[PDB]
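For reference, the structure is listed below as structure tokens.
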Amino acid sequence: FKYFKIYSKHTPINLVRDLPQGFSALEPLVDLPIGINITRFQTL
Amino acid sequence: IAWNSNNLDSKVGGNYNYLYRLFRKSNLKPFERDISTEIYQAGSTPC
């Protein structure tokens, strides 16, 4: 989360739990300019 | 780009369709809109 540019990247993990090694960089996806500030965020 | 518009927005008895903010406690971010109307506390003794 960063005009909201959403950098995305798909990672093919193959494990059970807490983060393994392996890596990549992150590609921007789409920009929708909200035009007003943001204070918080949440996942449902 | 600017151009005068008296054909419409200045009525016979005067226009009362447009508004503005007099004095604001906080400043304005570049490219941000202010749509919050409230009794601004000029001094102490909250309104």
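Chain A uses Swiss-Prot numbers throughout; the residues present, in order, are 194-195, 200-241.
Each Cβ is built from the backbone N, Cα and C atoms, and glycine gets one as well.
In Swiss-Prot, a published natural variant is listed as A:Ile210 to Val, annotated In strain: Omicron/BA.2.75. In the three-state DSSP scheme, A:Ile210 (variant position) falls into the coil class. Residues near A:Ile210 (variant position) in space but far in sequence (CB under 8 A, at least 6 apart, same chain), listed by position: A:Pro217, A:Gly219.
The local packing around A:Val213 (variant position), expressed as other Cβ atoms within 10 Å of its Cβ over all shown chains, amounts to 6. For the naturally occurring variant A:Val213 to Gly, Swiss-Prot gives the following note: In strain: Omicron/BA.2, Omicron/BA.2.12.1, Omicron/BA.2.75, Omicron/BA.4, Omicron/BA.5, Omicron/BQ.1.1.
Listed in Swiss-Prot as a natural variant, A:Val213 to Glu is described as follows: In strain: Omicron/XBB.1.5, Omicron/EG.5.1.
Quoting Swiss-Prot on the natural variant A:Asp215 to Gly: In strain: Beta/B.1.351. DSSP classifies A:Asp215 (variant position) as coil under the three-state reduction. Listed in sequence order, the same-chain residues six or more apart from A:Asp215 (variant position) with CB atoms under 8 A from its CB number zero; the list is none.
Natural sequence variation is annotated in Swiss-Prot for A:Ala222 to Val, with the remark: In strain: 20A.EU1. Note: A:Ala222 (variant position) has non-local neighbours A:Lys206, i.e. same-chain residues 6+ apart with C-beta under 8 A of its own C-beta.
Residues near A:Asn234 (mutagenesis position) in space but far in sequence (CB under 8 A, at least 6 apart, same chain): none are found. Quoted from Swiss-Prot for the published mutagenesis A:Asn234 to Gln: Increased resistance to neutralizing antibodies.
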*Is any of the variant positions A:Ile210, A:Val213, A:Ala222 near chain B, in the sense of a CB under 8 A from one of its CBs, and if so which?*
none
